[PDB]
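Only one structure is covered here, and it is reproduced in the block below.
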Amino acid sequence: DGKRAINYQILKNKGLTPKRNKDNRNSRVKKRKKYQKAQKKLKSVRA
Amino acid sequence: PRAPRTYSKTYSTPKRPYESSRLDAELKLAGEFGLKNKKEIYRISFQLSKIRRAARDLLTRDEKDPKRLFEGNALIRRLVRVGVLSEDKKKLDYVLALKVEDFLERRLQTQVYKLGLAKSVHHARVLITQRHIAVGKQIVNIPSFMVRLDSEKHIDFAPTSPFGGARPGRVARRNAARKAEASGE
Amino acid sequence: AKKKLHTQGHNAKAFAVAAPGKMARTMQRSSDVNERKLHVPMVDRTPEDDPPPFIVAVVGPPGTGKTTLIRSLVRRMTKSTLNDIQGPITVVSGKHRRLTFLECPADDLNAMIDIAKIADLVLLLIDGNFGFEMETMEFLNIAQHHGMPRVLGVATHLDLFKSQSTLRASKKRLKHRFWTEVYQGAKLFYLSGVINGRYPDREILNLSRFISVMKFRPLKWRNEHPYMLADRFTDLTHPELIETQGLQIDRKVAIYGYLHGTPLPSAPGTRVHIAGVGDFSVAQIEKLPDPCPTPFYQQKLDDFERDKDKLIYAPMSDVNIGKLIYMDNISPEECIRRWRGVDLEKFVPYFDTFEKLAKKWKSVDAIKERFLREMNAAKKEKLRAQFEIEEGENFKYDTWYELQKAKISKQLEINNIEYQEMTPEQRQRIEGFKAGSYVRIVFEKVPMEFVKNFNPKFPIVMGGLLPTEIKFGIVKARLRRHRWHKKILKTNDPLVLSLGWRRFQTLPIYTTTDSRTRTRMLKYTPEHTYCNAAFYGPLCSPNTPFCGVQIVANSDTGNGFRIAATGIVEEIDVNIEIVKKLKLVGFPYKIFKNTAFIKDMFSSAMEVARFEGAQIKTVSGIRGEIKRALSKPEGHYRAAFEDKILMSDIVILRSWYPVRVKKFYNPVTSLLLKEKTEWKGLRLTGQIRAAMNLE
RNA sequence: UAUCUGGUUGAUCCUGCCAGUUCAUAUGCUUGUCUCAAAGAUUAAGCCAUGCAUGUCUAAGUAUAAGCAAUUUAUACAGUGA
RNA sequence: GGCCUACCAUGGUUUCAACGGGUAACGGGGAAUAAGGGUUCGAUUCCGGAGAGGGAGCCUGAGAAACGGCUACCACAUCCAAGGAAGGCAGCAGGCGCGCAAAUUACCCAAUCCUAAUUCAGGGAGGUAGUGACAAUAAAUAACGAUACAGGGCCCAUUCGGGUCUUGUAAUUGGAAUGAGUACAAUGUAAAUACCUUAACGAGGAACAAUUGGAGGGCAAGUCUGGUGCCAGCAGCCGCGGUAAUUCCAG
């Protein structure tokens, strides 16, 4: 069609964001991937 | 001109913003009970905080004062009701004790994990917010539902959803729509 | 606290506030509201008596339809349905107000850039179903750099949407998106349908009322340059001149319009620029009665003497010492002899002889006017008079902005009581055709292309050029890649840019400053910040913002963003020394400890001698100097470094080679061209390679 | 201006000073879903275009509408009703 | 009832603060703040009072010193044929008050109730939706396996090691799940809209594209400043070429 379209850049209008994780997106995962990461440390501090 | 809709907030935030011990202490809880917020801990601290205040007060009144007897009893039975206060320690000097973990242990989130149907604290989150697991025939999608002793037996998958009969589900059926449309007619 | 308070004459303690809290909390909030009211002080220079029509210019995507939108606004203000609207049209909407609509072309950036310099108020319609197209976004960006007009957006195609819930969400999105482009708190009106060929009266009535109280602010460019919009176009040539010379002539042209902004001086011979044709000059200036007169204005004319049917004007569409001084036949000898009845090169004016002056100036009693119970009173009075003379300037508001604003307001009515005394003959020449005087100014040397290829649908304005602006020097501007535009700009790559009243492509050059010791050219543009730049072209005032584009031909746009470079100008000269860095590389072919023999950097042993003592450095970062031209081979030289150079190492001598600015200049001449879209100028470096198939 | 850490010494202390440490207005950025939903402020109780915000009839005060209606016992009236 | 008048008398209040002045003063229920004692605030959902541009006067009436009543003056201010006539948003909405600012000129009497001659009419009272993160509530942006080496475990260790119980960092992988949204229908509603339901649709990073602040380094044939070589310092959107050009400390 002849009618010109919005670019995804100028729609959301997010310019110059530094690269981020996928895991800030769902907080219940970053809680999971922290505790599962901070349970490996617990096996290393004590037995 | 209409009666105020009343409200109030349900959490309180730490005075000391950056205390490293409290921060590690908080995170471990989050990673244990599948929380997403420091607020989900802030919230409970606040709940506890008033419960403890009530109890402190009641304790100052004479033994067997009517209010104390009446309002203390009430608070104890409310706590035993949901499995926060053990049967033995049923007399409010231990509600004066009572930890945050005792409260977090009773969330529908954690209760689903204890049964093992979810198989994880986080699998327990995702299931709940996704319309599986119920109490009666009544679906519950709130992780903080707080499982009252006599419904613990009734945590189970819902009649709807997969996992509880009903039907597989659009993402699976969509595949069975590529099974019979590729290999057949 | 006991005696500090009592130091002042009034009891300090007695005066206090009943509430500390309310006094203090209210005091901060009131102050914030004020500070907000304060804005930097400006000048209006538009007349209180005869204001021009505030030009309102509908813009937007073409398939929405702005012709039927302007026909549903003029039929509710004058109750007279129009048809096939083309060109600028003036309608009286009120007892003192009378706006002038102007349908832009949507297809032409050559006119879209042109209109935003003059549109006082711009009505922007964005399709509700299609949101914002590129043409809306492109127009908003160009308008902001030149000077922001008052924008009142509207949203056609609102009726189409199937579900009201989805429609409400879409309205919020456009309203929120509009706030970022313009100013937050500004809401675009929505029109439900065009079933009868016009919008609903209730929606239109609100839109007409909202526009009426616009009270547009004064743009900086518009109060420095006399401008006008051409109402009707007229060629005044003999057809016998046409039949003899055979369509080759440049035609004598009379043009008609309303002046604006600042007084266009009435001595014929000021140079003045048609947007999109070229630099012309005025030849004859004449003022005729305006077709549309406000009813309040008409009443005054009727009273002095002692038009209801036509409420709109759309011509393009179908229905003494001083007068003894300023003569040149009189000699200045005769001028004073006519007034009573010498070279300026000597500084002391002509006196009389000291014989005649000493006898005259025996007594000083002629000049004693200029120096500095009843009796007692008189004396006192005299003293008072002298005290005022002795200390008057020293002896003679709450907010500084309000005061310094009185430097403008007192400056306004001291024009007005001055102009009033003149007013019938002297004021007109002094007035010089003041803003809104519907003037008939005629031209000459307008090309044949302009009268042949003309349609009234595109506008034509005049820019009264300042004598600053009339020349051609290389300007020092600074600019960046407009961050919507994808590719970065290249040095020495032509760029159409709208600087002042002119639209033109020139060959810029993008010149950083190596920590303010010189002007080094880059090769590209720093892709997120302003770089200092330079380009040939016309000259302007400093602190003038421009907004330069890429390919403006509508045949070649694509879906990319058109506006590529925005910025202001810093200063202007006629020569900027501009430096490209070159470095001379060399390689060592015999090293020692702390002394190298470096080959093939210099060709002859004489070439080295022009360069000895030069602070050579290497890749590795060690310094040195080059000292003597080695003889027995013709090229090489001995150079002492600070430490042992390797064999694997590459010496580089920094140096500076000056460059030039290519003096190409090309006004766009858009509506001299026949097709009036798709004006194609100089191609980009990448485009020429594809055409010539180079790599 | 209380409470806490931190500082002058090669060190240990105390008095001693300096350094950090809400909920009310504005502004900035951001704003997917449910429910809930308020909405003042230049010491200007300043000024107001336009539209609306006060009208009202039962079996039961007044009907010759040259009003509508017709039938239904109605030649005083009797329905309905401006 | 000194409320007012006539006669007559000389009384009345005051350091236990009269009288006067100030108030960015309507009073109260109350608010915020948490050892206690206090301190500060209340124009503002309820009660009371007062006012309707400013003053005064008054008609009607049970009730007004009424202003969506009248009369006069003052100040504003509109209409005109110049003779005259007319207006009072501190109701609802809406506009101005500066030259740079932000709630809709929408729907209904279905509820709540009020008024009338009255079940019926009227009600911008009030309710409905629309409109900037005032405050408050609930709480997505992902969940699980397999594999490829790497581990720490642990039994053995004369010495290869990996092999099961999983700690998890992985640049190929694997199928499951779900609403954000889009949408038959029914429900909702005065009618709509949303919600609660729910057919059909709707997730792999190149989306259906999480933010807003903060700590820290690195890079150039770059620039600048100082220096007892090659260093020290500031710093670096800028280099040499190049912007349909570069894939580039993956960004």
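Going by Swiss-Prot, the residues shown for chain C are 17-322, 349-361, 548-569, 606-636, 716-739, 747-1045, listed in order.
Method of determination (from the header): electron microscopy, 4.9 Å.
The backbone N, Cα and C atoms fix where each Cβ goes, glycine too.
Now, the feature entries from Swiss-Prot:
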BINDING   C:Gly76, C:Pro77, C:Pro78, C:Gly79, C:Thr80, C:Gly81, C:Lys82, C:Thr83  ATP binding site
DOMAIN    C:68-233  domain 'Bms1-type G'
MUTAGEN   C:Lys82 to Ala  Strongly decreases binding to GTP
Checklist outcome for this item: Comparing local Cβ density (other Cβ atoms within 10 Å) for the binding-site residues C:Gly76, C:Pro77, C:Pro78, C:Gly79, C:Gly81 points to C:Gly76
Next on the checklist: Residues other than C:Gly76, C:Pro77, C:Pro78, C:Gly79, C:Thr80, C:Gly81, C:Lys82, C:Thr83 within 8 Å, Cβ to Cβ centroid, of the ATP site?
Outcome noted: C:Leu85, C:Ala122, C:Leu141, C:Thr172
Item to check | Candidates from C:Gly76, C:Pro78, C:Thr80, C:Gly81 close to chain A, where binding-site residues are judged by Cβ under 8 Å | outcome: none
Checklist entry - At the Cα level, what's the spacing in Å between C:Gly76 (ATP binding site) and C:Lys82 (mutagenesis position), rounded? => result 8
Checklist entry - What is the total of other Cβ atoms whose distance to the Cβ of C:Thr83 (ATP binding site) is within 10 Å? => result 15
Next on the checklist: So if I measure Cβ to Cβ from C:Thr80 (ATP binding site) and keep only same-chain residues at least 6 apart in sequence, which ones fall under 8 Å?
Outcome noted: C:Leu141, C:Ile142, C:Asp143, C:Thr172, C:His173
